[PDB]
Amino acid sequence: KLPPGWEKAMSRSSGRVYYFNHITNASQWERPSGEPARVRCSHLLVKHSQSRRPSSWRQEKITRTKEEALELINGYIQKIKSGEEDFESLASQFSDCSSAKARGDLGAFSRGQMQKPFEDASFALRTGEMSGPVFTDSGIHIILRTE
Ligand SMILES: CC(=O)Nc1cc(N)ccc1C
Ligand SMILES: CC(=O)Nc1cc(N)ccc1C
Ligand SMILES: [Cl-]
């Protein structure tokens, strides 16, 4: 009885219930409450050797494995969630997308325009919410819905 895409889950380590969104891969302790023509998102992309274009402004030849990319994504999420780092700072420094130079901002878009998993996560996020790891042919994304 939860917003689109949410399910109850059980923490293995602590035994406490949490909520998981299978569209955004977000997870959180707190019970979520609750479609625009357009949303605005920022993202942090980590590419891997199987990315559509395994090359970025950071690295002419991206050689990391998808597993390694996911560990990096997980570490960025941890630091954003802890407040040790800001999303925008990590995107500027470490996103393999050319949008890193705009602190990850992709601007506004509607359905049909972005890769489908990215699109679906974006529209399932509430304004201000952040995804978990989202997989596309580009690689692995942390998505921040800003509008
Ligand atoms: C992939 C993409 O959209 N990149 C980008 C986004 C913004 N906002 C500014 C400049 C660039 C190059
Ligand atoms: C963020 C995103 O999904 N970008 C994108 C969208 C399409 N349609 C094709 C290729 C890329 C890289
Ligand atoms: Cl590009």
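Numbers in chain A track Swiss-Prot; the residues on display, in order, are 6-39, 51-163.
Heads up, the Cβ atoms here are built off N, Cα and C, so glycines get one too.
In Swiss-Prot, a published mutagenesis experiment is listed as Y23 to A, annotated Reduced affinity for KIF20B. Secondary structure at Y23 (mutagenesis position), taken from DSSP and collapsed to helix, strand or coil, is strand. Cβ contacts within 10 Å of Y23 (mutagenesis position), excluding its own Cβ and spanning all protein chains shown: 15.
Summarising the annotation, Swiss-Prot assigns domain 'PpiC' to 52-163.
Here the residue is the original one, while Swiss-Prot reports the published mutagenesis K63 to A with the comment Loss of peptidyl-prolyl cis/trans isomerase activity. No effect on the interaction with IRAK3/IRAK-M. Abolishes IL33-mediated increase of IRAK3/IRAK-M protein levels. Every protein chain considered, the tally of other Cβ atoms within 10 Å of the Cβ of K63 (mutagenesis position) stands at 24.
Swiss-Prot lists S71 to D or E among its mutagenesis entries, and the accompanying note reads: Loss of peptidyl-prolyl cis/trans isomerase activity, nuclear localization and cellular function. The Cβ of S71 (mutagenesis position) has 13 neighbouring Cβ atoms from other residues within 10 Å, across all protein chains displayed. According to DSSP, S71 (mutagenesis position) sits in a coil region rather than a helix or strand.
Other Cβ atoms within 10 Å of the Cβ of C113 (mutagenesis position) number 22 in total over all chains. Secondary structure at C113 (mutagenesis position), taken from DSSP and collapsed to helix, strand or coil, is coil. Here the residue is the original one, while Swiss-Prot reports the published mutagenesis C113 to A with the comment Loss of peptidyl-prolyl cis/trans isomerase activity; decrease in DNA repair of double-strand breaks by homologous recombination slightly less efficient than that observed with wild-type protein. No effect on RBBP8/CtIP.
Geometry remark: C113 (mutagenesis position) versus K63 (mutagenesis position), CA distance 8 Å. A break of 11 residues separates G39 from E51 in the model, with a C-alpha distance of 12 angstrom spanning it.
A distance of 29 Å separates the Cα atom of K63 (mutagenesis position) from that of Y23 (mutagenesis position).
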